[PDB]
Amino acid sequence: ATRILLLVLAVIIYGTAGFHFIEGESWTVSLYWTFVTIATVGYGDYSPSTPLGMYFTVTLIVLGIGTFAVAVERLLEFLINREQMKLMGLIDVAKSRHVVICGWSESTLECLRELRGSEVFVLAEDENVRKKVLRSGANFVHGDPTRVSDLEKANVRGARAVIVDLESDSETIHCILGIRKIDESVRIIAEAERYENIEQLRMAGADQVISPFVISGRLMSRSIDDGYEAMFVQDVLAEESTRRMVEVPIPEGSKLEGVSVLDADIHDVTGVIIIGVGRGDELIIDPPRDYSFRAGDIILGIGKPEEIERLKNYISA
Amino acid sequence: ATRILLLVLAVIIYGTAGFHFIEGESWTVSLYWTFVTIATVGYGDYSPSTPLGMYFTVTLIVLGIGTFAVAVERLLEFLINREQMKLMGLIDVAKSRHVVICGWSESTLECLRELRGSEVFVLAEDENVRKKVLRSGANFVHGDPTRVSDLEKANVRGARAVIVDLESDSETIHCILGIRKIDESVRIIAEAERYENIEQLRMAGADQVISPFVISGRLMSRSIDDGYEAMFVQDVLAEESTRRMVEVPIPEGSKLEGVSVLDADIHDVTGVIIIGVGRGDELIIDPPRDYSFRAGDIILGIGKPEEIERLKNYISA
Amino acid sequence: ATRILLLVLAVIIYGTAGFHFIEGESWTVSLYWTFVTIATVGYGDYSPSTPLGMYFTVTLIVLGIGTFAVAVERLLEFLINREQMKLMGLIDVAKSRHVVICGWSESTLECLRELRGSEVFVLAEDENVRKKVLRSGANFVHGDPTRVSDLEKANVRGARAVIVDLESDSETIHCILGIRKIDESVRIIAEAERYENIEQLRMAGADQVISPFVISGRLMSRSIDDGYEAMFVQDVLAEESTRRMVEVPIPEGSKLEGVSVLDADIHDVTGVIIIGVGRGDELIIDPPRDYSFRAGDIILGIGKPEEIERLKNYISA
Amino acid sequence: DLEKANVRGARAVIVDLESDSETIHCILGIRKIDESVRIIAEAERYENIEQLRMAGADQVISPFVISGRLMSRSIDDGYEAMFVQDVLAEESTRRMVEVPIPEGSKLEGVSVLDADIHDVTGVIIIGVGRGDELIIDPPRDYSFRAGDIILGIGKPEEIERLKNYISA
Amino acid sequence: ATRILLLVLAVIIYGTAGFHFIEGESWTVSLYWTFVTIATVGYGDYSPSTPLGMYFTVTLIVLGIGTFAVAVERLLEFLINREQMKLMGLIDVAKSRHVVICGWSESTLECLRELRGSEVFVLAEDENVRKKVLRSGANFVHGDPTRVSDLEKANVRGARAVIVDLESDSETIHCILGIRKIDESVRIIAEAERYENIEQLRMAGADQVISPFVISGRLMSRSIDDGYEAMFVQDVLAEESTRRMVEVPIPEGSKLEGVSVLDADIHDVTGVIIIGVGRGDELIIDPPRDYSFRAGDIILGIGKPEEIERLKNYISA
Ligand SMILES: [Ca+2]
Ligand SMILES: [Ca+2]
Ligand SMILES: [Ca+2]
Ligand SMILES: [Ca+2]
Ligand SMILES: [Ca+2]
C-alpha cells in the first residue's frame, strides 16, 4: 500500500549518501544526481569516475530497477483488481443527483428511454440483468434490493427519486419499507400487481403508485363489445399519435393569475381540454367555475402538440 | 479521457518557461531541452548547472513520472475494459459484407463449414452458445435476436444475407418481422419446424424457407416398406457420395443462347439430367421442348462431378 | 520461470566481452558500461567511437529491448494469472489465527458483524456465496466443505475456531467428522436443525452445538395463549434492548476469592442475577449457598449495562 | 386464500414463510381480514424485527439472530450457549416455566422479600408478568395480585413445590 | 499483427535520412544515432546542434513514443486475450505423451492420485468440472467429448492412453466410437454402468472395460449372510491394508526362463500365490503344472509387500 513510497525515499537516501561521501561532492549535487539517474535521464556531467563509485552505481541502478518493478506490479494489481471489481457490480455509488431503479423488467426499460444514461443506477442481483443494463447504457450495482445494507451502497440517502419494480408484490412492499428507513423524504415510485395491494403500497410509504395490470384488466373486459375507451387510452397515454396529455405550470406574473376558469376560457381560446389543476400535491379533476388560479399551480390538459404551444404562449407573459 | 494530453502540454509550458527564464537560454533550445528530458533521452549538452535549475529539474522529472504514470493507468484502464467488453459480446458490429446468423443449432453449424470464419456473426443470448461460437471460429454478438434494438447492433442494415434459426417457430416469425422493419431488401433464410408455419414464414417476409422436419417426416413414413426415395435424397442432397445437385449459370455469349432444349440435347451430350431453369427468381421444373435459353439463366442438374465439368465446358465459349 | 535471469546475465557477459575486447578498456569499466547502457541511463563518457562498436551497440540495445520485453510479458502473465486465480477462490490460506466458516446462511452472516473482516475465511462452493462474501468483507476460499482435501486449503490445522453451518444436517455431521480427522484439538461450533441430531453432532465431536429451530419451535407453541417467556428470550438474547446476558471473569486477587455466594451477596449489592458459575468447561446453573469462588471462574449473569459495570468494579481489585 | 383457511376467528396464526418479504406481506393481509387475531412471526434478518412489529405481529421470535450471536460469543469462552442449550432447547435438567397466581392463594399482597421463593422452592424468579408487559427482575417494593404470571427457572422437582406453594 | 515491425523500420529510415542529410554525417553514424535515441540511451556525443535538427529530433522522439505506445498496447491485447482464452479451456493441446480423460467423476479422480499432474488433460464441458480440475492439478480442455472435432483439440492422435468415463453409457459408447475414428491404435479404458453394456463397449473397440457397479451389486447380495468374499476384495483390491495384488515381469536372462511352475515352486519359496501368467495380452488364470516360463511374461500374484520383494529378487539375475 504505502511501502513503495518509503522504498523510493530509502533508495534516495542511499544514492545521496553514496555520491556525497565517495565522489566528495556537495549535498545538492548529490540530490540532483540521484534524481537524474533514478529516472534514467543521464545528462552525464556529474558522473562518478571512481571505481568504488563505478561499482556503487551498479547497485543503485539495480535497486532502481527493483523499485520500478515493485511499483509497476503494485499498480497492475490495483488496476486489475479494480476493473474486475467494477465489472460485476461490487462498487459503492458516490453521486448525489442520481436515480436508483430497484429491479428490472420491461416497465423500467421504457423509463430509460426518457432519461439520461449515466444518471441511472439499476440495483439488482441477477446476472442476465447485468448484461442487459450494461447493454442499455446505465450503471449496475450488484445487491439484494430488499436488504437495507445493500440499499445504502446504491446511496438512496442522497438520491433524487427511487423507482421500485421487483418481481413480486411482497418484495416491492419490503423494498419500500426498507427505503423509508434510510431517508424519510425521498420520492418513491412503485408498481403494483394485484388490485388489493395498492392500499398496502400506500401505507408502507410510496409517494406514487402505478398499477398497470388492473388497468389492462379493466380495459380488456370493457372492450369485448365496442372498445371505445381503449382507443382513447391507447392513442393518448401509450402511443401519443395525435394527442398528448400535458401538464403546464403557471409561472410568476403570467397574465392570468387571479382570474377564474370562466374568465380565461381556455378551451375556446386554445383548444386544450383542461382536466384539472394541481395546487400542491393534490388534484382537482374538473375544477368548478369559481376556481381562481394562483402562482405555481399546474394546468393538466390534453391536446395536439400545436395546441400545447398555443397554450404555452397564452399563459406566458 | 482528454485531460492527459493537456497535462502533457502543461508540463511542456512549465519546462520551457523554467529553462528559458532561469538558464537564460532562447526559446527553441528550451523547447528542445524539455522534449529531450521528458523522454529521458539525456544528451547532456544543454544541462542546467544553476542550483535553482538543479532543484527545478527534480520537479520536472517527478511530474514527468506522474504524467507517464497517469497515462499508463489510463491506457491499462481502457485496454482492460475493452478486452473485457469484447469477450462477452457487448460490442457493435462495423463490417458491411457479413452474414448474421440469429440463433444456434446443428443446422446453423453445418453452414459454417461452407463459409469463412470472420465473415459470420452469430447473434444469441445464451452463454454456452458463446463458447461454442468462439470454439468454431466465428464472432459472437450478445443480444436478444427478437428485439429490434439488439438487431441493429449486429448491423443488419448492411448485411449480405441473414440466416434465421431460433428455438421455436414463434421466435423465428418474430425475428423475421423484426428484420423486415430495419432493412426491407436484405435476404432472409429461415428454418420452419411445423408444417403449418411455412405460410406464416412466407407472409412475414422470408425470401427462402427450409423445413427439414417435414422432409424427414415424409421420408420416414414412406420408407417403412421399400425406401427407395430415401436413398436418392440421402445420396444426392446430404452426403453427395456419387452425385451432386448443381446449378450452373449461362454466361454472356456462351455458344447456345437462343437454342431450345431439343437442339442443345444436354442429357445425351453430357449426361446431366436437367431438372429446371431459373430465369430470375422462379423455377420451371421440367421445362418443355419449346423453351429457349437466354442470358443469365441457370441450369439446375444432377450428375457426377466429372459430368458437371463436361457440362461447364459445353456451356462456355 | 527462472530463464529470464540467466538471459539477463548472458547479455551482461555479451556486453562486457564486447566492450573489453573491442574498445580495449579494462574489465571494471566494461562491467560499468554494460550496466549503464542496459538501463538506458547513458552518461556518455565511455562511449565506443569504433564503427565495429557502433554496430555492436545496436545488437546490445536490441537484445536489451528483447530481454525487457520477455521479462515484462512474464510479469504480466504471472500477475494476470494470479489475480484471476485469487478472484474465484482457488487459493491456499496461510494465516494462523483465523476463523474458518464452512457454509453460508443468515446465522453465519450475523456472526460477521461481531468479528473483524480479514480474519474470517468463508469456505463454500456456490457462486452467489462468493459475491455475498466479497460484498460483506471476508475472504472466500472455493472448496467442498465436506472433502478433507478441501478443508486443508482453508488451513484448519492452525485455525483458532471453526464455525460450521451447512445446508443440511448430513453435511454438518460429515464436516465435523472431517474436521476431527485433521486437527483433533480445534474448537468446532455447529448448528443443528432437527431435534434428534444433537446427539449425533456431539458424538461426532463438536464442542458447542446451537440449535435455533427447536428453540423457536418450543417458543412458538408456548406463546399461543400468553407469551411471557418469548418476551424474555427476545428482549435478553436477541435484541438486548434493556438487558444483556453477561459472563464476567474472576481475575487473580480480585478481593472475593474464597468467600461464598452468601457472603458476597451479589444481587443486593449490584442487581445482577447470578445464573451460574463456569469452573472450567462446565456450568453449575444456580450454584448453592455453599459454593466458594476460585481463581479463573466466570460468573454468568443478566443485568442492565450500568449494573454490569457496577459488578465489574465490585469484582476488580 | 387466507379466508379459505378461515384466519378470521382463530386461536392464533403462526407465520413462518420462506423469506421476510412474504412474512411481512402475509401479516399485512391477516390484519386486513381481522384486527384482533394473535400473530406469531419468525423474523430471519435482524433489521426486520421492527418491520414485523410495525406490520402488526404481536410476538416476534427471531431464532437466527439468537444463533448468530451465540456463535460469535462462543469462540473463546462459551458459557452462554451452554445455558441456552440446557434450558431452552434440550431441557435436560432445568426448564423455564410460567405459573400463575390463583385466586385467594397465600400471596395476594405479599412483597417479594417475604415471598422468599428462591429459598423455599429453589426456582429463580426471572420476572413477573401482568397483562402482556414483562417486569424483569422486580424490586422489593412490589405487591403481587391474582392474575399475574410468575416466570421462573428450575428443576422439575422444584416447580411442583412452587405450584404447591402458591395454592390456597 | 505484423505492422508494428514495419512501423519500427519506417521510423528508422526517417531518423537515418534526417540525421545524414541535415547534420551531414555519414550513414553508419546516423544508423547508430537513431538506434541510440530510439531507446532513450542518450550518450550525447553525436547530438544535433542545428535548429532544424533541434525541431526534427522532437518529431523523432514523439513518433518513438507513439511506436512504443502502439507496441505496448498490442502486447497487452495479445497477453490479455491469451490469458482469458486459456483460463476457460479454449486451447489446443500440443503434447505427445499425455493422458486424456474424458468426463469427470469420482472414479477418474482416484486415478489422478496415481499419476502426475501436468501430464493429464481432462476434457469436459461443465463449468464446475473446470474448477475441480484446476483445483486438483491437471489441465482442462473445454469441449464436448462425444464430438470428433472436440476430440482432436485434446489431441488423441498422439496420446499415450485415453480413459473414458462419462455420465451415461450412451455417451461412453459414443466417445469410444469417436476415438476409434481418429487414431485406431490408441489404448482406451472405459467404465461400464449396466451389465448388458459390456458387450457393446467391447464391440465398439475399448481395450479394457471396468464395471464397478455390477461388482458392488454382486458383492452386496452375497454379503447378507456371512460376507467373506467382501473382506478379501476390499482388503486386497481397495484399501491394500495387508496385501497387494502385484504383477511382476520376467526380464531377460532372469535365472528361471524355461523351467516349469513345479520346478520353480514359487509359493513355498516366496509365499506369493501365483494367480496367472500374462503371455502377451491374454491371461491364463491358474496355469497348469506343464507351463514353461518365457521371456517377457508377467507373473500376477498376491502377497505382503515384503514377499513381493522376496519374489523380485528370486526372479532377478
Ligand atoms: Ca413489474
Ligand atoms: Ca431449428
Ligand atoms: Ca443453518
Ligand atoms: Ca423460518
Ligand atoms: Ca461413471
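In chain C, numbers come from Swiss-Prot; the residues present are 20-336, in order.
When the header is checked for method, it gives electron microscopy, 3.6 Å.
Just so you know, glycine gets a Cβ as well, placed from its N, Cα and C.
Feature annotation from Swiss-Prot assigns Ca(2+) binding site to C:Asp184, C:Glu210, C:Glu212. Annotation note: C:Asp184 (mutagenesis position) sits in a coil segment as assigned by DSSP.
Feature annotation from Swiss-Prot assigns domain 'RCK N-terminal' to C:115-230.
Here Swiss-Prot flags C:252-336 as domain 'RCK C-terminal'.
In Swiss-Prot, a mutagenesis experiment is listed as C:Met107 to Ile, annotated with the note Elimination of the 26 kDa product and reduced levels of channel expression. Around C:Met107 (mutagenesis position), taking its Cβ as the centre, 14 other Cβ atoms fall within 10 Å, counting all chains. Under the three-state DSSP scheme, C:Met107 (mutagenesis position) falls in the coil class.
If you draw a 10 Å sphere around the CB of C:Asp184 (mutagenesis position), it holds 25 other CB atoms from the protein chains shown. For the published mutagenesis C:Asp184 to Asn, Swiss-Prot gives the following note: At high calcium concentration, mean open time is short and mean closed time is long compared with wild-type.
Those recorded positions from C:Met107, C:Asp184, C:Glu210, C:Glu212 lying by chain E, with Cβ under 8 Å from one of its Cβ atoms, are C:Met107.
In this entry, C:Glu210 stand out among the recorded positions C:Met107, C:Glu210, C:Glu212 as having a C-beta under 8 A from a C-beta of chain D. In the three-state DSSP classification, C:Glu210 (Ca(2+) binding site) falls within a strand. For the pair C:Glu210 (Ca(2+) binding site) and C:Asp184 (mutagenesis position), the C-alpha distance works out to 5 angstrom. Taking CA atoms as the reference points, C:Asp184 (mutagenesis position) and C:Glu212 (Ca(2+) binding site) are 10 Å apart.
Of the listed binding-site residues, namely C:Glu210, C:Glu212, the sparsest CB environment within 10 A is found at C:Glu212. When the Cα atoms are compared, C:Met107 (mutagenesis position) and C:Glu212 (Ca(2+) binding site) turn out to be 30 Å apart.
Residue counts for the domain 'RCK N-terminal' (C:115-230) under DSSP (helix as H, G, I; strand as E, B; rest coil) come to 40 helix, 25 strand, 51 coil.
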